[PDB]
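Colleague: I am attaching a structure below and will ask some questions about it afterwards.
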Amino acid sequence: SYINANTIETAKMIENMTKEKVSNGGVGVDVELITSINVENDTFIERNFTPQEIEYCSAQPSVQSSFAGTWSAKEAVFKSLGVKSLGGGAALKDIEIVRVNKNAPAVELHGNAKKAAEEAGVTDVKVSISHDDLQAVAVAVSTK
Amino acid sequence: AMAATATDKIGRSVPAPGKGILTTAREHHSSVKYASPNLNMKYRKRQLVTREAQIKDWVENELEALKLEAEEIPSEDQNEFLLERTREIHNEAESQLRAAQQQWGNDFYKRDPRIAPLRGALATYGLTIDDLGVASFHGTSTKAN
Amino acid sequence: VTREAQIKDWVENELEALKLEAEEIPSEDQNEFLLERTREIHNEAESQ
Amino acid sequence: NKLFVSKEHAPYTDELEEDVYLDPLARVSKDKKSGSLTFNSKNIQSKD
């Protein structure tokens, strides 16, 4: 009753960064509230999402909770790298989250975000996402 | 939208109806030159989007601080600390988003004497006083009523 | 105490923005704009 | 034998009845003559 599915995932994602996995790696916690995602708005969704993440999130039961889950992973990766800016504004289309159905989510990063990552000393970038009706939390680690 | 009750004035007639429900339309008009921005829904929504960013920030800083309290706990029984205490930060994040919605969405007019209870009730859905279509009169077939 | 700091900040930014809306008003009848609209920011600061 | 004292009149006249109901900020003041708290028409829909 009290400890629902969302509290198991959020408790497990900040039990994987309590000084065990985070030995030699820059970490990135980002939450985004579901309400602040506007799905009908096509300026925000085209410029900050790939055609692979729009095809996935649109087909889910909770389309607004799934866009807020992905959007949190892109702001968790972007902090975990250490880098402050990727030239002008925030175009986080470049940082792609390939979420396979019943499978741990993968980060494959292209464009100017790939360059400043391999320059900083970053081989692999993990990420975890829990999303529900309110909050969408995202933890990322970036090791050499 | 609204549901009120009023008495009337000093009398000596218990069946005599009065005007006391007029108070659902009580508002101040001394200072009615420029439109109050509390009635504009765009404004009200801008203030909520701002306050939602602040709550997003607030949740990060309590998950940073919950990581720095989980370390001192022996790692055998820190699972049950995190389950208990992420659920507590879920709640406090929900309360604050509701309280902000209550302030800009639902109760924007409760402490503004330039907005009548009747007008505010209808303004919470972008309706004007000019949309109250039909009035269902008590209409008892008495002279006084 | 945290949330009171945020409201303090919030009042500054609505008094900056009320100065940048008073300029476009002719300076003959901008007194009655400021009286009406500082009272509205007093309320919204109290509510919060 | 006067703890209880029926009011004979409301604090408003039947002329101000509606104007008082409609102003949320209308308050009552000592009437110089009668010495009793009434609504004065100056304090109804008043800038102060």
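Residues displayed in chain A correspond, in order, to Swiss-Prot positions 1743-1886.
Every residue gets a Cβ built from N, Cα and C, even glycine.
Below are the features listed in Swiss-Prot for this protein:
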type: MUTAGEN; residues: A:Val1769 to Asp; note: Does not affect oligomerization; when associated with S-1771 and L-1773 or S-1771; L-1773; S-1879 and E-1881
type: MUTAGEN; residues: A:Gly1770 to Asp; note: Loss of transferase activity
type: MUTAGEN; residues: A:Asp1772 to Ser; note: Loss of transferase activity; when associated with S-1774
type: BINDING; residues: A:1772-1774, A:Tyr1798, A:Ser1808, A:1817-1827, A:1841-1844, A:1871-1873; note: acetyl-CoA binding site
type: BINDING; residues: A:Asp1772, A:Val1773, A:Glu1774, A:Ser1872, A:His1873; note: Mg(2+) binding site
type: MUTAGEN; residues: A:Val1773 to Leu; note: Does not affect oligomerization but lacks transferase activity; when associated with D-1769 and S-1771 or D-1769; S-1771; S-1879 and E-1881
type: MUTAGEN; residues: A:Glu1774 to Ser; note: Loss of transferase activity; when associated with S-1772
type: MUTAGEN; residues: A:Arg1841 to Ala; note: Loss off transferase activity
type: MUTAGEN; residues: A:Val1879 to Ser; note: Does not affect oligomerization but lacks transferase activity; when associated with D-1769; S-1771; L-1773 and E-1881
type: MUTAGEN; residues: A:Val1881 to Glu; note: Does not affect oligomerization but lacks transferase activity; when associated with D-1769; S-1771; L-1773 and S-1879
Colleague: Under 8 Å Cβ-Cβ to chain B, which of the recorded positions A:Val1769, A:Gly1824, A:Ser1827?
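Modeller: Of A:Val1769, A:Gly1824, A:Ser1827, none lie near chain B.
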Colleague: Determine the most Cβ-crowded residue among the recorded positions A:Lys1821, A:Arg1841, A:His1873, using a 10 Å radius around each Cβ and all protein chains in the structure.
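Modeller: Answer by Cβ density within 10 Å: A:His1873.
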Colleague: What other residues of the same chain, not counting A:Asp1772, A:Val1773, A:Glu1774, A:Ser1872, A:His1873, have a CB atom within 8 A of the CB centroid of the Mg(2+) site?
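Modeller: Apart from the listed residues, the neighbours are A:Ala1810, A:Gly1811, A:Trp1813, A:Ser1814, A:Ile1871, A:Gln1877, A:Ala1878, A:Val1879, A:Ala1880.
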Colleague: Return one of helix, strand or coil for A:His1873 (Mg(2+) binding site), based on DSSP.
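Modeller: DSSP call for A:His1873 (Mg(2+) binding site): strand.
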Colleague: Can you give me the Cα-Cα distance between A:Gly1824 (acetyl-CoA binding site) and A:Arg1841 (mutagenesis position) in Å, rounded to a whole number?
Modeller: 23
Colleague: Near A:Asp1772 (mutagenesis position), which of the recorded positions A:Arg1841, A:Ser1872, A:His1873, A:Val1879 can be found within 10 Å, Cα to Cα?
Modeller: A:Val1879
Colleague: For the recorded positions A:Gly1770, A:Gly1824, which one has the sparsest Cβ surroundings, going by other Cβ atoms within 10 Å?
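Modeller: Sparsest of the recorded positions A:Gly1770, A:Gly1824 by Cβ contacts within 10 Å: A:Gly1824.
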Colleague: Here are some binding-site residues: A:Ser1827, A:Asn1843, A:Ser1872. Which one has the most Cβ atoms within 10 Å of its Cβ?
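Modeller: Compared across A:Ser1827, A:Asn1843, A:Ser1872, the most Cβ atoms within 10 Å surround A:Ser1872.
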